[PDB]
Amino acid sequence: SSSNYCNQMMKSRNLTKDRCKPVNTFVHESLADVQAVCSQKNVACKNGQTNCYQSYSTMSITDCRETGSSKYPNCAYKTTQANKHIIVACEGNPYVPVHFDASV
Amino acid sequence: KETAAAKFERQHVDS
């Protein structure tokens, strides 16, 4: 609900207008470069299904994680910036990211 | 209404 990046973006992107979501990752890359990961390194998803893909390179990401003190309506987040490989699960035609599986 | 791909973009991409 407040001024650091995660509090602002989680509210703006409608993640925390009606609940406090525990964790969420934002990727700071162009949409078409994030969509390009669906034809990069195929890997098994955490759930063992096989439609996950790992980016060849690291991407700029911000991890947002609720503090121990956060309670709706006052959601509060710790902001961690990092450059990590993302893993996304892809589906459809066009084969596009539908779930964020992890960053490594 | 919002597709799974649109929801992935809204929640995770910040170009």
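Following Swiss-Prot, chain B shows residues 27-41, kept in their order.
Method on record in the header is X-ray crystallography, 1.8 Å.
Backbone N, Cα and C define each Cβ position, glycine as well.
While the structure shown retains the original residue, Swiss-Prot records the mutagenesis experiment B:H38 to A with this note: Loss of activity. What Swiss-Prot lists as active site, proton acceptor is B:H38.
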Quiz item: Tell me, by DSSP, whether B:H38 (mutagenesis position) is helix, strand or coil?
Solution: helix
Exercise. Note down the number of other Cβ atoms within 10 Å of the Cβ of B:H38 (mutagenesis position), including every protein chain shown.
Key: 20
